[PDB]
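Enquirer: Just passing along the structure, written as structure tokens.
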There are 2 protein chains.
Amino acid sequence: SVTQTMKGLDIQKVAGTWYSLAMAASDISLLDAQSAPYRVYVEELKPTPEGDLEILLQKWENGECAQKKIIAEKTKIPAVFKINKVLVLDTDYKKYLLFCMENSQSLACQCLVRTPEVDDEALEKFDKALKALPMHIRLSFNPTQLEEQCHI
Amino acid sequence: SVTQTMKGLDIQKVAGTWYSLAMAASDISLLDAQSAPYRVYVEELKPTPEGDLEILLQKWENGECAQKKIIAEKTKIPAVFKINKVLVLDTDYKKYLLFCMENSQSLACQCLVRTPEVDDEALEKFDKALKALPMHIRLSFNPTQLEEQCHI
Ligand SMILES: CCCCCCCCCCCC(=O)O
Ligand SMILES: CCCCCCCCCCCC(=O)O
Ligand SMILES: [Cl-]
Ligand SMILES: [Cl-]
């Protein structure tokens, strides 16, 4: 599984606007196509007062880019949420957030960033985090693509 | 461009059987689909006595895995061949070979290995080599997939 988790995570401080700067997955089929199952682009995190996590994302399907609203239910553990588990690996709230989704084992991780900008330090932390994980596909987006619906 | 090249390359010593262990590209569309243009799997390098390079590869197209024979013409420079330029970055002849293809700028690099085995040292050299290059997609294959036509 994923052996890395943010201690003392303040879910309220991750609210707002994020960009899916990089994505990686255990299996090529999870991200290879615009419509692959883990090819989802984060737009906004809406934490509830009850401590759950409403996610706004983009997902390409039936040939166009759909906006989708998902709920990740809090758990026993603070850096873990359920839909499929969502684990928050690391974040500084103001610049970057790393997270992984795992089922059952299918696994996908992203480097979220606050601005439409290539952040090398945050890409570095993502790479370090991935070293320990059995990834077979990695994608990254350029600033033009970050400002486009479904990163086209 | 690519700023890395094997000094003193003995083209005759790269003959024989190779496996496409990892691939990376400047643009997602160059490797994302089974039929993407730089998604080609090396099977065998046949150097000519004239010093050219006959390549046997697999390429998925019109829904099946085709065997294709290509000629890379030698140039002024020994670690450079022409079809699109092919640059040999590094090789130890017995275990791994790193190479890049560039046009015009579209760029794709592979980590070839001699055996159907995950070679971490060779994946490390590939990563180091890629750091200096503007890659946005990376793929890697497992030993089951290395023994299959078109790595399925
Ligand atoms: C705390 C960060 C929340 C991470 C956002 C995850 C959004 C996608 C989760 C499930 C993706 C899917 O529906 O395939
Ligand atoms: C010296 C190593 C030779 C490298 C093998 C390159 C094979 C593919 C080159 C062109 C690929 C294509 O046809 O798209
Ligand atoms: Cl729980
Ligand atoms: Cl020449």
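So for chain A, numbering is Swiss-Prot's, and the shown residues are 18-100, 106-126, 131-178, in order.
According to its header, this structure was worked out by X-ray crystallography, 2.1 Å.
Cβ coordinates are placed from backbone N, Cα and C, and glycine is handled just like the others.
Pulled from Swiss-Prot, these are the listed features:
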type    : residues    : note
VARIANT : A:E61 to Q  : In variant D
VARIANT : A:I72 to L  : In variant W
VARIANT : A:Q75 to H  : In variant C; found only in the Jersey breed
VARIANT : A:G80 to D  : In variant A
VARIANT : A:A134 to V : In variant A
Enquirer: Starting from the Cα of A:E61 (variant position), work out which of the variant positions (A:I72, A:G80, A:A134) are within 10 Å.
Expert: A:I72
Enquirer: Given a gap of 5 unmodelled residues from A:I100 to A:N106, what is the distance between their Cα atoms, rounded to a whole number of Å?
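Expert: Flanking Cα atoms, separation 5 Å.
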Enquirer: What is the straight-line CA distance, in whole angstrom, from A:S126 to A:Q131 across the 4 unmodelled residues?
Expert: 6
Enquirer: How far is it from A:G80 (variant position) to A:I72 (variant position), counting Cα to Cα, in Å?
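Expert: For A:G80 (variant position) versus A:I72 (variant position), the Cα atoms are 22 Å apart.
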Enquirer: Give me the long-range Cβ neighbours of A:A134 (variant position): same chain, 6+ apart, Cβ under 8 Å, in sequence order.
Expert: A:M40, A:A41, A:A42, A:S43, A:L47, A:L48, A:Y55, A:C122, A:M123, A:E124
Enquirer: Cβ neighbours within 10 Å, counted over all protein chains: which one of the variant positions A:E61, A:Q75 has the most?
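Expert: When each Cβ's neighbours within 10 Å are tallied, A:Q75 leads.
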Enquirer: Looking at Cβ-Cβ distances, which residues of the chain lie under 8 angstroms from A:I72 (variant position) while being 6 or more apart from it?
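Expert: Within the chain, A:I72 (variant position) has Cβ neighbours under 8 Å at A:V59, A:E61, A:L62, A:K63, A:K86, A:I87, A:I88, A:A89.
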Enquirer: So if I take the variant positions (A:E61, A:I72, A:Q75, A:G80, A:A134) and measure from each Cβ to the nearest atom of ligand 2, which come out below 6 Å?
Expert: none
Enquirer: Taking DSSP as the reference, which of helix, strand or coil describes A:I72 (variant position)?
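Expert: Once the DSSP labels are grouped into three classes, A:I72 (variant position) ends up as strand.
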